[PDB]
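**Q** Please read through the structure below; I'll follow up with questions.
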Amino acid sequence: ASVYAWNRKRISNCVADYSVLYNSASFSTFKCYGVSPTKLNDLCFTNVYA
Amino acid sequence: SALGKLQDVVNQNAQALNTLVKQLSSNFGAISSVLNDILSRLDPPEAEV
Amino acid sequence: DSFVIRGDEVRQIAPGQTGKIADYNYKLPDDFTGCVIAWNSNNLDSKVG
């Protein structure tokens, strides 16, 4: 989607293997604020909004 | 109320302690007032700050 | 300590970094003291084949 019409996807009731993201070489920018991505594997959340 | 002079003393001490305990609930500028959460959410580079 | 990497992974040569190079190839200490110097070597290390 266009930036002015950014799409929002809700993530819930699932297991998030964040390794697939932070072990991938397909990303040039990967910046997490307020969290460290390694520790995401040990964390749960009530709302995920991609 | 006759023994107020004694009661006051007690109360004051208690009050002090209470505030001290409640000071554990303040972030003081951090991102969370619970040390365990900061240790579980950040790596040392910024967890130290 | 001398070696060669690819440009995208140059960021990984720094304290508190993650990725392929830092985790599996070369890891600096979090309190590292010293200098890191890096420069492109396309003219020298690349081959047509």
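The numbers used for chain C are those of Swiss-Prot, and the residues that appear cover 398-446, in sequence.
For this deposited structure, the header notes the method as electron microscopy, 3.4 Å.
Cβ atoms here come from the backbone N, Cα and C positions, even for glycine.
I grabbed these lines from Swiss-Prot:
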- C:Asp405 to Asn: In strain: Omicron/BA.2, Omicron/BA.2.12.1, Omicron/BA.2.75, Omicron/BA.4, Omicron/BA.5, Omicron/BQ.1.1, Omicron/XBB.1.5, Omicron/EG.5.1; complete loss of interaction with host integrins (VARIANT)
- C:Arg408 to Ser: In strain: Omicron/BA.2, Omicron/BA.2.12.1, Omicron/BA.2.75, Omicron/BA.4, Omicron/BA.5, Omicron/BQ.1.1, Omicron/XBB.1.5, Omicron/EG.5.1 (VARIANT)
- C:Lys417 to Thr: In strain: Gamma/P.1 (VARIANT)
- C:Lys417 to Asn: In strain: Beta/B.1.351, Omicron/BA.1, Omicron/BA.2, Omicron/BA.2.12.1, Omicron/BA.2.75, Omicron/BA.4, Omicron/BA.5, Omicron/BQ.1.1, Omicron/XBB.1.5, Omicron/EG.5.1; May enhance affinity to human ACE2 receptor (VARIANT)
- C:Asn440 to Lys: In strain: Omicron/BA.1, Omicron/BA.2, Omicron/BA.2.12.1, Omicron/BA.2.75, Omicron/BA.4, Omicron/BA.5, Omicron/BQ.1.1, Omicron/XBB.1.5, Omicron/EG.5.1 (VARIANT)
- C:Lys444 to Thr: In strain: Omicron/BQ.1.1 (VARIANT)
- C:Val445 to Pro: In strain: Omicron/XBB.1.5, Omicron/EG.5.1 (VARIANT)
- C:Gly446 to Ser: In strain: Omicron/BA.1, Omicron/BA.2.75, Omicron/XBB.1.5, Omicron/EG.5.1 (VARIANT)
**Q** Find, for the listed variant positions C:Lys417, C:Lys444, the residue with the lowest Cβ contact count at a 10 Å cut-off, counting only other Cβ atoms.
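**A** Ranked by other Cβ atoms within 10 Å, the variant positions C:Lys417, C:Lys444 bottom out at C:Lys444.
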**Q** List which of the variant positions C:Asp405, C:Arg408, C:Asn440, C:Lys444, C:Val445 have a Cβ under 8 Å from any Cβ of chain A, in sequence order, or say none.
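**A** Qualifying residues, whose Cβ lies under 8 Å from chain A: C:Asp405.
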**Q** Through the lens of DSSP with three states only, how would you label C:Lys417 (variant position)?
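**A** The three-state answer is helix.
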**Q** What is the interatomic distance between the Cα atoms of C:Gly446 (variant position) and C:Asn440 (variant position), given in whole Å?
**A** 14
**Q** Out of the variant positions C:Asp405, C:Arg408, C:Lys417, give me the one sitting nearest to C:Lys444 (variant position) by CA distance.
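**A** In terms of Cα distance, C:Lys444 (variant position) lies closest to C:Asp405.
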**Q** Sort the variant positions C:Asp405, C:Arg408, C:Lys417 by C-alpha distance from C:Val445 (variant position) and give me just the closest.
**A** C:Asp405
**Q** If one measures from the C-alpha of C:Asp405 (variant position) to the C-alpha of C:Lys417 (variant position), what distance in angstrom results, rounded to a whole number?
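**A** Taking the Cα atoms only, C:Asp405 (variant position) lies 11 Å from C:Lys417 (variant position).
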**Q** Between the Cα atoms of C:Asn440 (variant position) and C:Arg408 (variant position), find the distance and write it as a whole number of Å.
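**A** Taking the Cα atoms only, C:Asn440 (variant position) lies 21 Å from C:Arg408 (variant position).
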**Q** What does DSSP call C:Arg408 (variant position) in the simple three-state scheme?
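**A** In the DSSP reduction, C:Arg408 (variant position) maps to helix.
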**Q** Rounded to an integer, what is the Cα-Cα distance in Å between C:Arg408 (variant position) and C:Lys417 (variant position)?
**A** 11
**Q** Specify the count of other C-beta atoms within 10 Å of the C-beta of C:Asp405 (variant position).
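**A** Result for C:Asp405 (variant position): 13 neighbouring Cβ atoms inside 10 Å.
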